[PDB]
Amino acid sequence: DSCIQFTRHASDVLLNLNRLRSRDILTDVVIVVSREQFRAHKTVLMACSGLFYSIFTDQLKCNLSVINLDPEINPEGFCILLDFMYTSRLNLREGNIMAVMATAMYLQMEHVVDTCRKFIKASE
Amino acid sequence: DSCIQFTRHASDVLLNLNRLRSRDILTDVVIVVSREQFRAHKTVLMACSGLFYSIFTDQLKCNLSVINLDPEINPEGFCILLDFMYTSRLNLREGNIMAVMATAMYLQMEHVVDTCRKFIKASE
Amino acid sequence: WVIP
Amino acid sequence: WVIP
Ligand SMILES: O=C1Cc2cc(Nc3ncnc(Cl)c3Cl)ccc2N1
Ligand SMILES: O=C1Cc2cc(Nc3ncnc(Cl)c3Cl)ccc2N1
Ligand SMILES: [Cl-]
Ligand SMILES: [Cl-]
């Protein structure tokens, strides 16, 4: 086509989606990670995660308002990944890298799994 | 913070949100523009438009499944802007620029209004 | 705005 | 990935 493109549009959209999440506006699901609960938008979770994409395209699970993750999932690792979904920024630290990588593998977030593998390899 | 950032994350999110729109997955509103209907996600519309942001934060309108736009709104101009919301690409042409700018003014999409004003000024 |  |  002969379209023009606004460079900052995708980033501006994601910033506003994070503002709606922070104010709990039109969030339609709560993700339960052991004792912890995280409110989010199903569409953003699907857009970022192979696991959530599979869950919310399922004809029965698409209608659930609560999703319980596997008890081995670390709430902090999930929190870091949820923040990444809504911001593009990943708070990867020596103290959380193992939990973040395991959570990213479970959530099927391949780019995160890739940077975790590389950061771990450099420390070996 | 000491976060790392994935450059293509926002664009990849928007691409997947457009794929969900194309397959009519988790769309939660229909925008009526005279004889034409457009299915979308309320969160994406709010993230792109000052008008939709105001509509869907209203305590009664937030729950509507159908929104009727002003009868002066051109369906093609709306279609072009909805495509822009989900892709960052604007199909701006001599034959549609007036309708696109008027629709962008109504929808409160300031960056679109700005490029339309500039493209019109160059042709004068 | 750019030519993509 | 970059340092933002
Ligand atoms: O590493 C990742 C990130 C990811 C996201 C999704 N999401 C979607 N993919 C294709 N079409 C659609 Cl419609 C969506 Cl929502 C699926 C798999 C994966 N894997
Ligand atoms: O030209 C534009 C594009 C636009 C989007 C929105 N959206 C939001 N703004 C602030 N916080 C939130 Cl939560 C959202 Cl969703 C509001 C005004 C405008 N004007
Ligand atoms: Cl990822
Ligand atoms: Cl805009």
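Chain A is numbered as in Swiss-Prot; the shown residues are, in order, 6-129.
Any Cβ shown, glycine's included, is placed from N, Cα and C.
Sequence-distant contacts of A:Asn21 (mutagenesis position), defined by Cβ-Cβ distance under 8 angstroms and a gap of at least six in the same chain, do not exist. The mutagenesis experiment A:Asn21 to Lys is recorded by Swiss-Prot, whose note states: Abolishes interaction with NCOR2 and HDAC2, no effect on interaction with CTBP1 and transcriptional autoinhibition; when associated with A-116 and 376-Q--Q-379.
Under the heading domain 'BTB', Swiss-Prot lists A:32-99. In terms of DSSP secondary structure, the domain 'BTB' (A:32-99) contains 31 helix, 15 strand, 22 coil.
Of all Cβ atoms in the protein chains displayed, 12 besides its own lie within 10 Å of the Cβ of A:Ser59 (mutagenesis position). Under mutagenesis, Swiss-Prot gives A:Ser59 to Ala with this note: Abolished ubiquitination by the SCF(FBXL17) complex.
Swiss-Prot documents A:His116 to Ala as a published mutagenesis change and attaches the note Abolishes interaction with NCOR2 and HDAC2, no effect on interaction with CTBP1 and transcriptional autoinhibition; when associated with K-21 and 376-Q--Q-379. Cβ neighbours within 10 Å of A:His116 (mutagenesis position), excluding its own Cβ and spanning all shown chains: 16.
Taking the C-alpha positions, the distance from A:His116 (mutagenesis position) to A:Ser59 (mutagenesis position) comes to 18 Å. Proximity to chain B, defined as a CB-CB distance below 8 A, holds for A:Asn21, A:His116 out of the mutagenesis positions A:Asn21, A:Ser59, A:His116.
Checking the mutagenesis positions A:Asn21, A:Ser59, A:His116 for a CB within less than 6 Å of any atom of ligand 2 leaves A:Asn21, listed in sequence order. Residues A:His116, taken from the mutagenesis positions A:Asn21, A:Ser59, A:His116, are distinguished by a CB atom under 6 angstroms from ligand 3.
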